[PDB]
Amino acid sequence: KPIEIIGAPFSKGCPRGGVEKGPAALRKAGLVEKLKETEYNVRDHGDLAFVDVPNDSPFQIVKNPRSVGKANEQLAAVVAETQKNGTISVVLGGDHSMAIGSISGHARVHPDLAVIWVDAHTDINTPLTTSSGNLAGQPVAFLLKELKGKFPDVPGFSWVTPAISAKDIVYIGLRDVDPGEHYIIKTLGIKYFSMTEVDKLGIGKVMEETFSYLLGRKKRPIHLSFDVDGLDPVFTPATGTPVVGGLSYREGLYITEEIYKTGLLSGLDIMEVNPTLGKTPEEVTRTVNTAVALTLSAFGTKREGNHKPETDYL
Ligand SMILES: [Mn+2]
Ligand SMILES: [Mn+2]
């Protein structure tokens, strides 16, 4: 099964800049080369070039609506294209607003996909509930069928068509949810494992329940959207919205190892690595290293070890 790396150096999803440098930082560590050592064939699509929309005025409180909408429409096309050729798409973030295009394009080919969203945040604010207007905090609102018509049509997103229902997504790692967002996830009956549930059950039981919920009735493609801020800031400090009390490095790898074992990974997003936000060079190395480790883990690298078949090592 082939892999296609797609860079999304974009940061208009938030006011802070820097996350657009994420793809470069990840590639610098040798991510592409390391992936080629797994049992997957790897193709690098390179980084997408995003055309900035001039005079991109704010739609009400929403910032950079047209630019974000355009970047995501382009990403959606690329991902849909790769999915059509039966390859696994891997999007290297910039900001999480890019999940709109990544998941939308993925859903065009696999409408029955299930989403596992690892994040400290729900990123489900709507243009009407957001207090900042940052689209990086509203991705899920543009993807859910249940929220269609719950907010005004935003300039640059008419191409969007709600990909999944609130019942096809599972959140893991939540600990910084706005009131409006909490109201939404409760009202919509969305399945989630906040840090409270992770502490209660243990990451082992969390994954067990996550798969039983999403795959119990039918096996289907999995789209893993991973926000590095889902892990505690002591592991992934170089990110824009760090929140204390997060998933450990170990828990993060456990998630990816279990997802690899399902053999259902169809799409993956590695988002929010902002190289300009490390307080030191090492904080960046630390963040990039775990983002890289998570990616390789999603593709077969196991902590117990690995070895190539049909090879008598002795
Ligand atoms: Mn996020
Ligand atoms: Mn986040």
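The residue numbers of chain A are those assigned by Swiss-Prot, with the residues present covering 6-319 sequentially.
Method reported for this entry: X-ray crystallography, 1.9 Å.
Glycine too: its Cβ is placed from the backbone N, Cα and C atoms.
Features reported for this protein in Swiss-Prot:
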MUTAGEN   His101 to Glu  Reduced catalytic activity. No effect on manganese binding
BINDING   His101, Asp124, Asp128, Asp232  Mn(2+) 1 binding site
BINDING   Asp124, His126, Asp232, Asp234  Mn(2+) 2 binding site
BINDING   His126, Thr127, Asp128, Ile129, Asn130, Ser137, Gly138, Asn139, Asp183, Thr246, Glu277  substrate binding site
MUTAGEN   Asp128 to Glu or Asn  Reduced manganese binding and strongly reduced catalytic activity
MUTAGEN   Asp232 to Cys  Reduced manganese binding and strongly reduced catalytic activity
MUTAGEN   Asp232 to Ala  Loss of one manganese ion and strongly reduced catalytic activity
MUTAGEN   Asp234 to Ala, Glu or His  Reduced manganese binding and strongly reduced catalytic activity
MUTAGEN   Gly235 to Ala  56% of wild-type activity
MUTAGEN   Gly235 to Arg  Loss of manganese-binding and activity
Task: Please name the residue among the recorded positions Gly138, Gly235 whose C-beta has the most neighbouring C-beta atoms within 10 angstroms.
output: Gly235
Message: Can you tell me which of these recorded positions sit near ligand 1, meaning the Cβ is under 6 Å from at least one of its atoms: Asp128, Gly138, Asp183?
response: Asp128
- line: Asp232 (mutagenesis position), DSSP three-state class -> strand
- prompt: How long is the line from the C-alpha of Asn130 (substrate binding site) to the C-alpha of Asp232 (mutagenesis position), rounded to the nearest angstrom?
  reply: 16
- prompt: Should we count any of the binding-site residues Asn130, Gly138, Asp183 as near ligand 2, judged by a CB under 6 A from one of its atoms, and which?
  reply: none
Task: Fill in the CA-CA distance, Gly138 (substrate binding site) to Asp128 (mutagenesis position), as an integer in Å.
output: 12
Spatial neighbours, same chain, of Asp183 (substrate binding site) - Cβ under 8 Å, 6+ residues apart: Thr127, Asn130, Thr134, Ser136
- request: Sorry to bug you, but what's the C-alpha spacing from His126 (Mn(2+) 2 binding site) to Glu277 (substrate binding site), rounded to the closest Å?
  value: 12
- prompt: Once near-sequence residues are set aside, which residues in the chain of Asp128 (mutagenesis position), 6 or more away, have Cβ atoms under 8 Å from its Cβ?
  reply: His101, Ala104, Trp122, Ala141, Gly142, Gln143, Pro144, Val145, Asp232
- line: Same-chain, non-site residues whose Cβ lies within 8 A of the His101, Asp124, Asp128, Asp232 Cβ center for Mn(2+) 1 are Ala104, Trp122, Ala125, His126, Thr127, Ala141, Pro144, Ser230, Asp234, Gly235, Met276, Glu277
Query: C-alpha of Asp124 (Mn(2+) 1 binding site) to C-alpha of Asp234 (mutagenesis position): distance in Å?
result: 6
- prompt: By a simple count, how many Cβ atoms lie within 10 Å of the Cβ of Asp234 (mutagenesis position), its own Cβ left out?
  reply: 30
